[PDB]
Amino acid sequence: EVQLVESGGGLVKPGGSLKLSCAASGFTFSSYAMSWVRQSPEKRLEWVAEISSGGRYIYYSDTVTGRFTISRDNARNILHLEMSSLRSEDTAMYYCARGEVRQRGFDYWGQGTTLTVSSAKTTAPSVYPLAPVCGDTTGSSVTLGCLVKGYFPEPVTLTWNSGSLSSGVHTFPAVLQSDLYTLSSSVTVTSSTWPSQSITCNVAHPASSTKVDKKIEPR
Amino acid sequence: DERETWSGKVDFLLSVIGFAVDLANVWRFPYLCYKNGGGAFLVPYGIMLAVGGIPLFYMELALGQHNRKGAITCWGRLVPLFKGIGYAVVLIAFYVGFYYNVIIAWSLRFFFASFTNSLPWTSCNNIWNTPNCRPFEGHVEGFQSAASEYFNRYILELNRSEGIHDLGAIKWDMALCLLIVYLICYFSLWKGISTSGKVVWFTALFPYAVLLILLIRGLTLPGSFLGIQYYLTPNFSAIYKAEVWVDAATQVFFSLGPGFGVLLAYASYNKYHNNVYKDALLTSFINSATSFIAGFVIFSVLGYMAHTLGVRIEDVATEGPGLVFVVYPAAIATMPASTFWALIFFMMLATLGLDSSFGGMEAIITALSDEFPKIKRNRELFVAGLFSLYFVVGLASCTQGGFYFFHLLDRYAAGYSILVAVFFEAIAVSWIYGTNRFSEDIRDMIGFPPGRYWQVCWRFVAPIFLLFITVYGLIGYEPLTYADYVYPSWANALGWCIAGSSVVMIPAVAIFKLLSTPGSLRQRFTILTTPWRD
Amino acid sequence: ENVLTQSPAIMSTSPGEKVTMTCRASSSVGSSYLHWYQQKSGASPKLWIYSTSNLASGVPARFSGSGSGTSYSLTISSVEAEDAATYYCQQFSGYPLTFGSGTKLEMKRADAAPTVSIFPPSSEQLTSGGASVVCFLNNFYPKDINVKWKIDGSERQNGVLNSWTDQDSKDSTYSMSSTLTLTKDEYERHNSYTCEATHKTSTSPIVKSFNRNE
Ligand SMILES: CC(C)CCC[C@@H](C)[C@H]1CC[C@H]2[C@@H]3CC=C4C[C@@H](OC(=O)CCC(=O)O)CC[C@]4(C)[C@H]3CC[C@]12C
Ligand SMILES: CCCCCCCCCCO[C@@H]1O[C@H](CO)[C@@H](O[C@H]2O[C@H](CO)[C@@H](O)[C@H](O)[C@H]2O)[C@H](O)[C@H]1O
Ligand SMILES: CC(C)CCC[C@@H](C)[C@H]1CC[C@H]2[C@@H]3CC=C4C[C@@H](O)CC[C@]4(C)[C@H]3CC[C@]12C
Ligand SMILES: CNCC[C@H](Oc1cccc2ccccc12)c1cccs1
Ligand SMILES: [Cl-]
Ligand code: NA
Ligand code: NA
């Protein structure tokens, strides 16, 4: 049915410009007023701009006026948001929402596109296998780990044995410290299955063209 | 900028109700039910109301609130090529002011005439009577009722005019009543809606009190239920006939006022985010509901006449001014406390017209103030200049042949002329300007767009709805007559000047603006088909 | 602008119970312009209730809406675990449009102790000149836990990174990683590393240690 797909967006420097796009499909796009809503990394929803059906009625929030420009291509059914003089507080995931009836709210949302505004520079992670200690191999289960340290920006993709191993997996969200992210994942399996079988940590950081696989040997 | 706004929501609602609800809700709607199969007439009346009437009513109200300007500027700011529509409509309403207030003057003359315990129009032995006078209505032309000869030979003195060429003496009792009408219209309109929006509290509400009283008096009368039978006994044999659907269409379009720039001007002082769509449905409903109620007031009394007074219902179930100035007063004079029902009856008629005259005048003023600020800064002067023109020329309507003058304008001042005007309004909005922009405009105001129902009605139904009326209006054409009088050839063509005087501004201002904007022809249409907001 | 504050911020409920959440506006809002959204972890928001009380399409009848003026509430008759999410209110009667501060609904369960694992540096990181010791505290309830690091016998307080998982949609439990990074020199200058977890379950903490030789 109705589908919205936000595109563009990644990392910009303070003052830079960037242009986001929302691809509409499944309804008469030109009949519905659309709006840009964003969500800071502190998980707060903030409305940004609304554009009417024909693009003749425009509303900006006082936080982006003069810098953001919302526009509409009713021919190709594309929604746009042109950003200039970008500040770090503009760092958020940007949502494209459909809301023609005010008495009805936004009945359809895209999946978002992420915008990071930092003077920090892209760096590839260092993937470390967390093989356990050399103590008694006690217990039915054994827990392994993978340390993804010192990268920027988000996101990465961490899977175990190329995704075939999902149960017992705890992938902890990244935490930013001194302009660098650090991430870890824990996997727990039966002592019979390891090191009898191979356990590898698959990390992907497309921002730095990084794609690494680390096997967990118990040295 | 900043434009004045209603001091209260009710001031607007009452101003629109007072405009929409007038004598046509009393002296035409019940007749049509009676004439066209009773309650069965509600079917085409309701269909024509929901597909033609209210869609046009809603349009102008929304269109007036959104563009914040009177009729001339609004249509210039919308489709500049059709700025003449505003011009056309403003002086249609200017023409109507020359005959409509005559009815309020008559209502006030009968009011002042009812200050006695022996109402004069009940006897056939006065100086103004003929040997052929009857106590109550008959069905032979040369033998008239006591109430018809009082109205015709004393109030009007119409027996002394051989036609529109012979107007005769000025009746200064009538000339005085007319002045009192324009005085009320002045001290209610000179300071704008600040005061206008308060007088409508009386003029629009007082009729309901009188209707309530007369409703109870009528239904308590012997024979009342017989009248309600004649009023509402259904007969769907009529629905198959085309002339019925025309009566319904025409009454709907005229009982509401769409296209006259009145609702435009009235909604122009609304707040931009006011729920005008809610206002249109409520005001429309009250206009029709009032006619339906007034029907009982009339026909309860009409049955009492046919039952206790020995008259044939076909002879008293009439329409137009004859019902309110001859038929209904005759019945009152029979009832005890007759003097009381007269005074409230004629005040009802006066208040029924006053708030309609207000909107017509305000449509003119507002339209001109928004185009010529010289008169916007000098309102109290313009209205006195306007109303004095209305009064001086109005003296012709206070002559002994004033009815021939009245009937001439009633036929030509706003009949075909407004139908074609609104035809372009509907075309300009739905086709030149666009239902897309119009709906987009409405969403910004009330938060939601019009349903597809309204959009289809504005784009296809309303034009053929108006076309349906204008075609059959031309089919049944016959030159202007009143009783045995046939208007001369020159008077007939005079009404065609008046009719075309307004409509001609539509293609005229198109020509004048096509020849004033530079460029290629498609380069000139595009410059004259883009709105001011763009 | 019209500030919309929601209370409570976080809320734990046992399946079947009745939750109520409030939304209070700094300026009156037309009952027909107040809406609610549900947002699941890592997914987009979804329109949940529009015009105060009308349920969106696909919304079960256990949800109801109510309120007027400056006070609104969302109510769930009998909660199900598939209702654990953050709920946002919104007003659409005034520009700028504003969203409430959120109410996070979480699932209550029986208390559970964490299984604590400890991991020393890898020789791949030691080559780089860094050394970080990691501690995993998995599948425990409630969410609040406290970690304490000890190098040899002494407690180290700085140089630590803590991460928390979202509540598991399977067993309604939590998990936490703790990572203490040092320099390789400072790491090799001691030989006992200890990660003790203080949780509501046990009075005494759960301890996990290793020595740098064996
Ligand atoms: C009181 C009696 C004697 C007079 C005749 C009754 C009318 C006041 C009623 C009868 C038919 C009704 C209508 C029936 C059809 C509708 C369509 C309706 O629009 C819709 O269908 C939904 C569109 C939307 O909600 O946006 C709006 C009211 C209306 C015009 C009704 C308005 C009022 C109407 C004219
Ligand atoms: C506060 C004043 C405000 C302005 C009022 C304007 C009224 C218009 C002028 C009326 O002229 C008089 O009208 C009376 C009524 O039409 C006539 O009375 C006649 O008719 C009465 C009944 O209507 C009888 O009672 C009288 O005896 C009989 O002379 C009377 O001849 C006539 O000169
Ligand atoms: C039997 C008949 C005479 C009953 C009379 C009908 C009267 C009572 C009805 C018909 C028109 C109605 C008015 C129509 C519009 C409004 C606007 C609303 O915001 C306030 C009430 C008000 C002013 C109504 C008051 C009651 C009213 C005057
Ligand atoms: C019943 N709705 C209002 C009637 C409307 O009333 C007016 C419409 C337009 C201008 C008017 C000026 C003075 C009095 C009434 C006016 C008319 C349409 C055709 C003749 S009269
Ligand atoms: Cl009517
Ligand atoms: Na009126
Ligand atoms: Na009417």
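Here Swiss-Prot sets the residue numbers for chain B, with the shown residues being 25-161, 203-599 in order.
The backbone N, Cα and C atoms fix where each Cβ goes, and this holds for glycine too.
Here is what Swiss-Prot says about this protein:
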- B:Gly42, B:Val45, B:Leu417, B:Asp420, B:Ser421: Na(+) 1 binding site (BINDING)
- B:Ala44, B:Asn49, B:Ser320, B:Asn352: Na(+) 2 binding site (BINDING)
- B:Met72 to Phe: 3-fold increase in sensitivity to cocaine inhibition of transport (MUTAGEN)
*Count the Cβ atoms, other than its own, that fall within 10 Å of the Cβ of B:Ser421 (Na(+) 1 binding site), considering every protein chain shown.*
26
_Under 8 Å by Cβ from B:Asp420 (Na(+) 1 binding site), same chain, sequence gap 6 or more_ = B:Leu38, B:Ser39, B:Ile41, B:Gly42, B:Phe43, B:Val45, B:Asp46, B:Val264, B:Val265, B:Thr268, B:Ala269
*For Na(+) 2, what surrounds B:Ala44, B:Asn49, B:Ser320, B:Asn352 with a Cβ no more than 8 Å from their Cβ centroid?*
B:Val45, B:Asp46, B:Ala48, B:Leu321, B:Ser353, B:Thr355, B:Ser356
_Suppose we screen the recorded positions B:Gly42, B:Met72, B:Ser320 by Cβ distance to ligand 4 with a cut-off under 6 Å; which survive, in sequence order?_
B:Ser320
*How long is the line from the C-alpha of B:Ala44 (Na(+) 2 binding site) to the C-alpha of B:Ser421 (Na(+) 1 binding site), rounded to the nearest angstrom?*
7
*When the Cβ positions of the recorded positions B:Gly42, B:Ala44, B:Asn49, B:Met72 are compared with the atoms of ligand 6, which fall under 6 Å?*
B:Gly42
*Just give me the nearest neighbour of B:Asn49 (Na(+) 2 binding site) among the recorded positions B:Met72, B:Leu417, B:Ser421, Cα to Cα.*
B:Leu417
*Nearest-integer angstrom distance between the alpha carbons (Cα) of B:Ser320 (Na(+) 2 binding site) and B:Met72 (mutagenesis position)*: 12
*Assigned conformation of B:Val45 (Na(+) 1 binding site) - DSSP reduced to three states*: coil
*Taking a cut-off of under 6 Å between Cβ and any atom of ligand 5, tell me which of the recorded positions B:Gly42, B:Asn49, B:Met72, B:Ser320, B:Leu417 pass.*
B:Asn49, B:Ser320
*May I ask which of the binding-site residues B:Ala44, B:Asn49, B:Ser320, B:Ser421 have a CB within less than 6 Å of any atom of ligand 7, listed in sequence order?*
B:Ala44, B:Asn49, B:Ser320
*asked:* Return the residues near B:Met72 (mutagenesis position) by Cβ distance under 8 Å, restricted to its own chain and a separation of at least 6 in sequence.
replied: B:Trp310, B:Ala313, B:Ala314, B:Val317, B:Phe318, B:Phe530
*Hey, how far is B:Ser421 (Na(+) 1 binding site) from B:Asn352 (Na(+) 2 binding site), Cα to Cα, in Å?*
12
*Check: same-chain CB within 8 A of Na(+) 1 site center, minus B:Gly42, B:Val45, B:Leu417, B:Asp420, B:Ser421*: B:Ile41, B:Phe43, B:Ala44, B:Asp46, B:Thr268, B:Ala269, B:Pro272, B:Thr416, B:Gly418, B:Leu419, B:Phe423
*Other than its own, how many Cβ atoms are within 10 Å of the Cβ belonging to B:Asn49 (Na(+) 2 binding site)?*
23
*Taking the Cβ of B:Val45 (Na(+) 1 binding site) as centre, how many other Cβ atoms lie within 10 Å?*
27
*asked:* By the count of other Cβ atoms within 10 Å, pick out the sparsest of the binding-site residues B:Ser320, B:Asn352.
replied: B:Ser320
